[PDB]
Amino acid sequence: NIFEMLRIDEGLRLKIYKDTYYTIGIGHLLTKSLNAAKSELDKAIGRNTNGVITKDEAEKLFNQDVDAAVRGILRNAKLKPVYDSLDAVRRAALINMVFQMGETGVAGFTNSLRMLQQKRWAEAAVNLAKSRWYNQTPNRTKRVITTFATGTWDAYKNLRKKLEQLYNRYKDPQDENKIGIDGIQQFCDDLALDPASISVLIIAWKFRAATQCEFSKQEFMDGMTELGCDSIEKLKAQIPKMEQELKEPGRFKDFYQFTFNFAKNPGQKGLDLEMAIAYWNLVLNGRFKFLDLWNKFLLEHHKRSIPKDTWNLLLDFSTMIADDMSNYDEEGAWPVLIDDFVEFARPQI
Ligand SMILES: *C[C@@H](CCN(C)C)C(=O)NC[C@@H](NC(=O)[C@H](Cc1nc2ccc(C(C)C)cc2s1)NC(=O)CC)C1CCCCC1
């Protein structure tokens, strides 16, 4: 009920991540040292986690956070009268506000809280949409406002239904939890894109998809909600913003590094040469002048696999390397494969 509401608005992460602090699940703050976070989580769960938890372990930490939020609200002079007057569904919507911006942030909506306390649902819902909170998270705010306006889970129910009905269009007949090859095909067809195109790879990056030719129920549901999409037309309008992000070097590095993890076979530490070249021609297109000469060099002098470090450093190489390769330091920390490439390419100019 409340867990699924904030799973939709805030998101669920089974692995340890950084905000702006070490975090897990639905925004559970662990500490303020990765070893201290792993130890704090270990004590909280009662097992050797290594920074990876389950949905049930995430719900246990969330229920602790709910109790912490309820305790907090009741100790606040501006929020306690309102919380007491509200019903179970609207209390969950108030907790959602506290989870998003803290007590002092919620206390700022004095006029709106006043209306909620006076049970003027339609009057409160209108005034709450006027604020910057509506501009910031239009998908989240609309869902919380609708909860305050009706006192029902309709906003979250409708979205889940709209998504789950759309999921049935791509799920594998032999496997419920995943979207098969044919379903991935349908998804790309419905979005009018080739499944082997850059746009689909950009989508996979925003969706945080684990492996190529594989799409899980979780990855679909989480990705679609996070981007604020309940239809294929909505995701299609999102693609240009995703594209424009790559013009920023920081976002492109994250995308380039993600490509290696997405392209690699599960169980392999490295990436197959033929697969690596195919993705390099896709992500380093119009970014690496020596891209074709590099592929040619690999196919003839390196029949072996591609490690993560060599993949990541080739971007740093492409950016730095001069058209005549003069600025290259033959003894300057670059991998041997790149050393061999400059030695191979330089006599050819
Ligand atoms: C996937 C792979 C099987 C590897 N086996 C060991 C043979 C395969 O057949 N790859 C061929 C091709 N890859 C693609 O076309 C993939 C297909 C997609 N997979 C997903 C997964 C999730 C999503 C969601 C985010 C919607 C979408 C897609 S499309 N497409 C991509 O990787 C995007 C570029 C590769 C494509 C690059 C050229 C070499 C062959």
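Here, residue 1 is simply the first one shown, and the rest follow in order.
When the header is checked for method, it gives X-ray crystallography, 2.8 Å.
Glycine is no exception: its Cβ is also placed from the backbone N, Cα and C atoms.
For reference, Swiss-Prot has these:
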- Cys213 to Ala, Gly, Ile, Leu, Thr or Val (Swiss-Prot position 115): Loss of ability to stimulate cullin neddylation (MUTAGEN)
- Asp339 to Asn (Swiss-Prot position 241): Loss of binding to CAND1 and CUL-RBX1 complex but retains binding to UBE2M (MUTAGEN)
Cα-Cα distance linking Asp339 (mutagenesis position) and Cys213 (mutagenesis position), given in Å to the nearest integer: 34
C-alpha separation across unresolved stretch of 2 residues from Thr20 through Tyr21, Å: 6
Helix, strand or coil at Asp339 (mutagenesis position) [DSSP, three-state]: helix
Where the model skips 2 residues between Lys32 and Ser33, distance between their Cα atoms in Å: 7
